[PDB]
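Participant: Structure in structure tokens, see below.
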Amino acid sequence: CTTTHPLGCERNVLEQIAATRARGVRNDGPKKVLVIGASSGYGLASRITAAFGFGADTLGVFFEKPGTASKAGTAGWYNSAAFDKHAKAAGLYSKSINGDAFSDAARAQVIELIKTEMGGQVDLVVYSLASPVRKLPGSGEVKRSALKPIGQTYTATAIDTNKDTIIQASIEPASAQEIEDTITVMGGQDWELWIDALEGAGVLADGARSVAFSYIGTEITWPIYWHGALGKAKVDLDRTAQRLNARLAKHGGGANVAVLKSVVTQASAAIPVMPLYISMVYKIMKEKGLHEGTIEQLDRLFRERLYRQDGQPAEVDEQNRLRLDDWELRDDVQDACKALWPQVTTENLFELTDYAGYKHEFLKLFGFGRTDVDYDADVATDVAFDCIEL
């Protein structure tokens, strides 16, 4: 999708705001929150849960393209503009930075705003799934991640989303360089640089916590999302989390990876097996009452793991990860997937899966397909908000 609808994006944001408010606005969770990757998907939902679910002041970092009078910007630009407008209306502090989250300049700008505008400290640092290209600070060398298996070719049933057909799709295995570079991009190195910088600047509150988002997914995609090159990066991420946890614990806080569920995203839409699995699991989970989108995931993370009213510590897996893919990875859900997977064809795709839902949710990312938006009305693409351009 090559265009976006600003008002649609605003209504998406308003829908998430309403959803978290409906779960109860709390005042005993985070107060000063930094979200790295704050403009879309899980990052955006985390910002909305923090601000509108917990009344927190927020600073978001993202890389998007601003709109001009004649050309639409990216969805994340309009999402963030909507967030800012409504957060300010709600009397909250809301500031944003548009630029490269991997860069030292982004860290410096964040630190300056925390010191000068936010009261001097943050108590929660959210680290969203990073971009797949990383310019290294100092050297300027650019590393690129690879979503490839290791050791052999990966082949799986998939959807050609341009034709609404079932295909077989294959991915060739990673080189050693691709494995290393994927660790460099999708591992924990930059997350640790952020915590380093914040600590060094004295802007981490006593008790500050950090959470980095991750994903494991289903058995049919294990060779690429759980194992493979990305899997090696996740090992690095998980290792980093436990290192950061010990570090922040010395000051009363902690750190965790939170493994989240499968949801429609721009990134995985490009990987043909994923629209198929997502479509399938959406249908199965909706029937079982277990379906969640980004805002439900983040509300459950905040309310049932990080800031439990019963004051108890969050439950974790063997690697000290928070798991919000708990409902998805139930035997009943996954077994139902296993039963349907071999049956799917072009002729029955829409009937065996929620592929209609997938297509709707994909267009929704960009602000299209809502039932409460007049898409015939004029669109103003030049939208300004409180955002520093690096």
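Here chain A follows Swiss-Prot, giving residues 12-401 in order.
Structure method, as recorded: X-ray crystallography, 1.6 Å.
Using N, Cα and C of the backbone, Cβ positions are placed for all residues, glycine too.
Per Swiss-Prot, NAD(+) binding site is recorded for 48-53, 74-75, 111-112, 140-141, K245, 274-276. For the published mutagenesis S50 to A, Swiss-Prot gives the following note: Same reductase activity as the wild-type. Restores fatty acid synthesis in the E.coli fabI mutant. According to Swiss-Prot, the mutagenesis experiment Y53 to F carries this note: 50-fold decrease of catalytic efficiency. Restores fatty acid synthesis in the E.coli fabI mutant. Swiss-Prot lists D111 to A among its mutagenesis entries, and the accompanying note reads: Loss of reductase activity. It is not able to restore fatty acid synthesis in the E.coli fabI mutant. One mutagenesis experiment catalogued in Swiss-Prot, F113 to A, is accompanied by this note: Slight decrease of catalytic efficiency. Restores fatty acid synthesis in the E.coli fabI mutant. The substrate binding site annotation in Swiss-Prot covers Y226, and the record cites sequence analysis as its basis. Quoted from Swiss-Prot for the published mutagenesis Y236 to A: Loss of reductase activity. It is not able to restore fatty acid synthesis in the E.coli fabI mutant. In Swiss-Prot, a published mutagenesis experiment is listed as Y236 to F, annotated Loss of reductase activity. It is not able to restore fatty acid synthesis in the E.coli fabI mutant. Summarising the annotation, Swiss-Prot assigns active site, proton donor to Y236. In Swiss-Prot, a mutagenesis experiment is listed as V246 to A, annotated with the note Same reductase activity as the wild-type. Restores fatty acid synthesis in the E.coli fabI mutant. The annotation that Swiss-Prot gives for the mutagenesis experiment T276 to A reads: Loss of reductase activity. Restores fatty acid synthesis in the E.coli fabI mutant.
Explain the structural surroundings of these features, please.
Facilitator: All chains included, 18 other C-beta atoms sit within 10 angstroms of the C-beta of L140 (NAD(+) binding site).
Within the same chain, the residues at least 6 positions away from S50 (mutagenesis position) whose Cβ sits under 8 Å from its Cβ are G71, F73, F74, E75, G87, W88, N90, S91, listed in sequence order.
Neighbour density for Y53 (mutagenesis position): within 10 A of its CB lie 26 other CB atoms from the protein chains shown.
The Cβ of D111 (mutagenesis position) lies under 8 Å from the Cβ of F74, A117, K146, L401, each of these being in the same chain and 6 or more residues away along the sequence.
A coil conformation is recorded for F113 (mutagenesis position) in the three-state DSSP classification, outside any helix or strand.
Look at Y226 (substrate binding site): DSSP puts it in a strand. In sequence order, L140, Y236, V270, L271, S273, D336 constitute the residues six or more apart from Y226 (substrate binding site) in its chain with CB-CB distances below 8 Å.
In three-state terms derived from DSSP, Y236 (mutagenesis position) belongs to a helical segment.
Counting every protein chain shown, 23 other Cβ atoms lie within 10 Å of the Cβ of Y236 (mutagenesis position).
The Cβ neighbour count for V246 (mutagenesis position), using a 10 Å radius over every protein chain in view, is 15.
Sequence-distant neighbours of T276 (mutagenesis position): residues of the same chain at least 6 apart with a C-beta under 8 Å from its C-beta are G52, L376.
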Participant: Expressed to the nearest Å, what is the distance separating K245 (NAD(+) binding site) and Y53 (mutagenesis position) at their Cα atoms?
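Facilitator: Approximately 17 Å lies between the Cα of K245 (NAD(+) binding site) and that of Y53 (mutagenesis position).
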Participant: How many Å lie between the Cα of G48 (NAD(+) binding site) and the Cα of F113 (mutagenesis position)?
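Facilitator: The Cα atom of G48 (NAD(+) binding site) is 10 Å away from the Cα atom of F113 (mutagenesis position).
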Participant: Counting Cβ atoms within 10 Å across all protein chains shown, which of the recorded positions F74, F113 comes out on top?
Facilitator: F113
Participant: Using only C-alpha positions, which one of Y53, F113, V246 is spatially nearest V275 (NAD(+) binding site)? These are the mutagenesis positions in the record.
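Facilitator: If we rank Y53, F113, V246 by Cα distance to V275 (NAD(+) binding site), first place goes to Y53.
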